[PDB]
Amino acid sequence: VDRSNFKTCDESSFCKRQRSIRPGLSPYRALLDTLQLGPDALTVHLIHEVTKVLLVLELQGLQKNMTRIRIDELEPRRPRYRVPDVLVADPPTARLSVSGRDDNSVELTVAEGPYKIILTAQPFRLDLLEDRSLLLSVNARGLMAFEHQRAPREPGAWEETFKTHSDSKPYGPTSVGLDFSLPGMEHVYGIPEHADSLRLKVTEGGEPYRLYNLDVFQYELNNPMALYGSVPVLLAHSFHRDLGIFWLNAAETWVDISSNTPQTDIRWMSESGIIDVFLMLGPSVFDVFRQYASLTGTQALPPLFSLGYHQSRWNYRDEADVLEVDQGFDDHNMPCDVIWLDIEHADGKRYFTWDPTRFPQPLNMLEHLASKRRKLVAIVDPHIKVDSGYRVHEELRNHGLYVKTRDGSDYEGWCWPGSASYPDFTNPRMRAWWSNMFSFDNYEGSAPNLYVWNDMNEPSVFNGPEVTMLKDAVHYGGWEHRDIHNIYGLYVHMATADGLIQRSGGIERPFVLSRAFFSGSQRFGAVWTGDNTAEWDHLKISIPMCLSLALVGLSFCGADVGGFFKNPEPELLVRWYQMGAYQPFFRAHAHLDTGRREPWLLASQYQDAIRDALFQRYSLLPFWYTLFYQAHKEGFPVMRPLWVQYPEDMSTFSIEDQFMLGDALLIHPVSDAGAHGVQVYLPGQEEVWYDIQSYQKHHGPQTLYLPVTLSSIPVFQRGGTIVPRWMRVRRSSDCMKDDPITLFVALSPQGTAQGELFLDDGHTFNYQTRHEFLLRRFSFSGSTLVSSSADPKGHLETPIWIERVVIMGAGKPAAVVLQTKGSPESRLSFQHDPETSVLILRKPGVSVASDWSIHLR
Amino acid sequence: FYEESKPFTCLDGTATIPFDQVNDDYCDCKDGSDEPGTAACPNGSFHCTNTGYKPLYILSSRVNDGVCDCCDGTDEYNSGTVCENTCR
Ligand SMILES: *[C@@H]1O[C@H](CO)[C@@H](O[C@@H]2O[C@H](CO)[C@@H](O)[C@H](O)[C@H]2NC(C)=O)[C@H](O)[C@H]1NC(C)=O
Ligand SMILES: O[C@H]1[C@H](O)[C@@H](O)CN2CC[C@H](O)[C@H]12
Ligand SMILES: [Ca+2]
Ligand SMILES: [Ca+2]
């Protein structure tokens, strides 16, 4: 990374002004005579004692244990930005009642208790409690700062320069900031995207964490520089409770974290907009996930194929190359769902076009992939070549849908097609236009098996300040680029996802990968960690990066398998396939200057280990799909830190070399060259874990040193769970999606287990519009395995049947009996390994749509 | 009075099974020899007879996968995909 291209806090005048305020007595005070209490909110005027600026505090109790704080000017010269399209609904409120009052304080009860809010008038402060337990304070360090809007026209407050880029800053200083105290909290997480540790560091002696969507070339590790996406959500965990803070601001934001009986203080500082913050009071982390999901929505249910393996590079040369790659997977018995087409596929980086030499017949190429039951992904960026012969440019220029400069002209910058303009994705008509451009009549050469990749949507501008858009560019409604920056990418993602839904008549689920993102981006598809590097430490950082994203609702995360920059040695490429095979978005990708690394180009030993990793992933597709359905319905992360599952185990709070998938699998991928073993922490008092390869049982809590070879992927199934698999690995997921299921039952020490399974057609909205799906619950206790409906609304005509049950931790029965309505009682044959206590039940033969029971006699 | 037929024995000797476990869509032999006609074994093989032209063997996992692997189309017999003869 070239750090001189990106501002430190001292170089961002508003960060420098805000951060120069140190702890002390706040000059703000609430004017209790102006207090008004209604059923939805409490409003009170606040005043700055020196400048006499009046602000309005809108305080609300909300259903699901949340509190909302909104602060804005009472009489502004012009309106302040309020973030649109991120909240999925107007949050249901909870009545605040005065239960206490004196000349400097008002105590408010939320609904019928137990939550209470204490408003102190002088200095202005808010305390949030549950009964007698102090959960958090607001403005306890007196760091609240609301720069009021001055008459439009010290150093850098107004006109400001960074390198040679000038910000005319017509509205002058307008930054807002506020501090929060978390007594009892020593561990905080979230606020992606940073190439840094899962457990966030204190920022006291260095830079605050920065949230400003930026294209950072050759980004480095373990630092707080802003990367491509921004989710202004911070989680706090302790043995006793979970809390969350959601700071709804789209402007450049800096976050300071400090420690101090134990307590963590958080300070947020944003360039413009209002103070709009949600306090998510838990008490469990699952309660925080539900709280946040009620505000910003849940993960969009990926079409099944998008959870398979993706093969990409910058670039496949032409149609012949794409078809050779397709054939290479089949000739080497390696599954793959999608082959990707980077920027060289288009006509000179004119998006929605095809190079007439390289891709003269895209429909024929797509038909060939469709005959292999595979898909393709085409890159479409939000920058349009300035070319009068390019229809997209002419329509957007003619309709005035580009982002403008202050003088009213269309902004033109440098990007991949040379001179390019930037569509104003904040304008709803622009998003409608973009969505309609994906119709099969408009996007010539596209077909239903063509999906989309949105890159450079920060937006990336080569000659702009910090490689992005000028702060004083103008958007829809007259808002400045500074006001909206962090939602520009989200709007690109939203409009592309809508385009894929609309072109199909509203039937097909979209698949869109996006580089830039914000709160709510989980609703539109997948994200990835950008341009990582082919190095061991970048393989390791993929875990804390995707975990930081999972915690804040972005479950469909991944990092480029093999690293984007440079050439990975074969061992590193194998280990990356193993890591990627257990991460939500699984794509091999590589930079333009790299050697080819399609997996069959390596020596046989490496090919075999990669094939094994691909087979493991493909067999787990019913499990991945079920976790994603759970994320879609509940807002629960797919990929999880161990502390989410073991909240009282303090030794798990910083773990980032291991992770869990749902509640059932614990993964410790090998991430060092030449490793012959791994240290695995298996938590849980009275918990057991099964090594999924050897079936060896291990009791928790323990740190085990496990031996590994090149083909090893340290994976453990938790006792008490049932994992569904497709054991017949075929060339793509479409090939497997009607196949029989094998149930892997890992018995707890009490001899019990449970697990769920979601199934549908694999790609439409029929699960929601027609309730065409199945949600099954498998449960084991005593000597009986049962399948029952977990959602009776769901029905599905399917040939899927249960071909096998593998039971880990079971003794040898004398007989095995299957009962299902509509059939005579059946006797199943079985095989039992006394050394591992593994019981295999042969061919139950029952439909997955039916209730049934298997009794071990 | 009535002489019974002998059971099937896997080509690798790992098991002896009734002939109703041959092509019964469940893998009973470690070598895949009980399932030449189905996708049930991970290491089985399906024979493309390709009547009139060169015969070919394909992976079992390509039986009823919805993809046309044999030029005679016999690998796709219960998948929904109807393959055309392309052996010529
Ligand atoms: C809202 O908060 C209440 C209070 O903390 C939650 O209720 C408690 O739940 C815990 C389990 O996490 C129990 O130990 C307590 O006994 C419950 N307390 C009371 C007063 O009921 C409640 O689950 C939260 N609700 C939501 C929707 O998040
Ligand atoms: O390969 C992609 C990469 O995945 C992106 O992060 C950046 N892109 C810049 C140009 C090219 O499209 C390249
Ligand atoms: Ca058989
Ligand atoms: Ca086939």
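Residues displayed in chain A correspond, in order, to Swiss-Prot positions 33-185, 222-328, 348-944.
From the backbone N, Cα and C atoms, a Cβ is placed for every residue, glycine too.
Per Swiss-Prot, the feature active site, nucleophile maps to A:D542. Within its own chain, A:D542 (mutagenesis position) has A:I430, A:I466, A:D468, A:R602 as residues 6 or more apart in sequence whose C-beta sits under 8 angstroms from its own.
DSSP assigns A:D618 (mutagenesis position) to coil in the three-state reduction, placing it in neither a helix nor a strand. What Swiss-Prot lists as active site, proton donor is A:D618, and the listing cites experimental evidence.
Mapped onto three states, the DSSP output places A:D429 (substrate binding site) in coil. Annotation for A:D429 (substrate binding site): spatial neighbours A:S399, A:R400, A:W401, A:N402, A:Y403, A:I466, criterion Cβ-Cβ under 8 Å with sequence separation of six or more. The substrate binding site annotation in Swiss-Prot covers A:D283, A:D429, A:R602, A:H676 and rests on a large-scale study or a structure entry.
Here Swiss-Prot describes A:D542 to E or N as a published mutagenesis experiment; the accompanying note says: Loss of enzyme activity.
One entry in Swiss-Prot concerns the mutagenesis experiment A:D618 to N. Its note says: Loss of enzyme activity. If you draw a 10 Å sphere around the CB of A:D618 (mutagenesis position), it holds 20 other CB atoms from the protein chains shown.
Other Cβ atoms within 10 Å of the Cβ of A:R818 (mutagenesis position), summed over all protein chains shown, number 26. Annotation of the mutagenesis experiment A:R818 to E in Swiss-Prot: Disrupts interaction with PRKCSH. Nearly abolishes enzyme activity.
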### Task
Report, as a single number, how many Cβ atoms besides its own are within 10 Å of the Cβ of A:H676 (substrate binding site).
23
### Query
So which of these recorded positions, A:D429, A:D542, A:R602, A:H676, get their C-beta under 8 angstroms from chain B?
none
### Message
On a C-alpha basis, identify the one among A:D283, A:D618, A:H676 that is nearest to A:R818 (mutagenesis position); the candidates are the recorded positions.
### Response
A:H676
### Task
Could you tell me how far apart, in whole Å, the Cα atoms of A:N328 and A:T348 are, given that 19 residues between them are missing from the model?
8
### Task
Would you count the other CB atoms within 10 A of the CB of A:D283 (substrate binding site), including those on all shown protein chains?
23
### Message
Suppose we screen the recorded positions A:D283, A:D542, A:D618 by Cβ distance to ligand 2 with a cut-off under 6 Å; which survive, in sequence order?
### Response
A:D542, A:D618
### Cβ atoms near A:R602 (substrate binding site) (within 10 Å, other residues, all chains)
26
### Query
Per the record, substrate is bound by A:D283, A:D429, A:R602, A:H676: how many Å separate the farthest pair of Cα atoms?
17
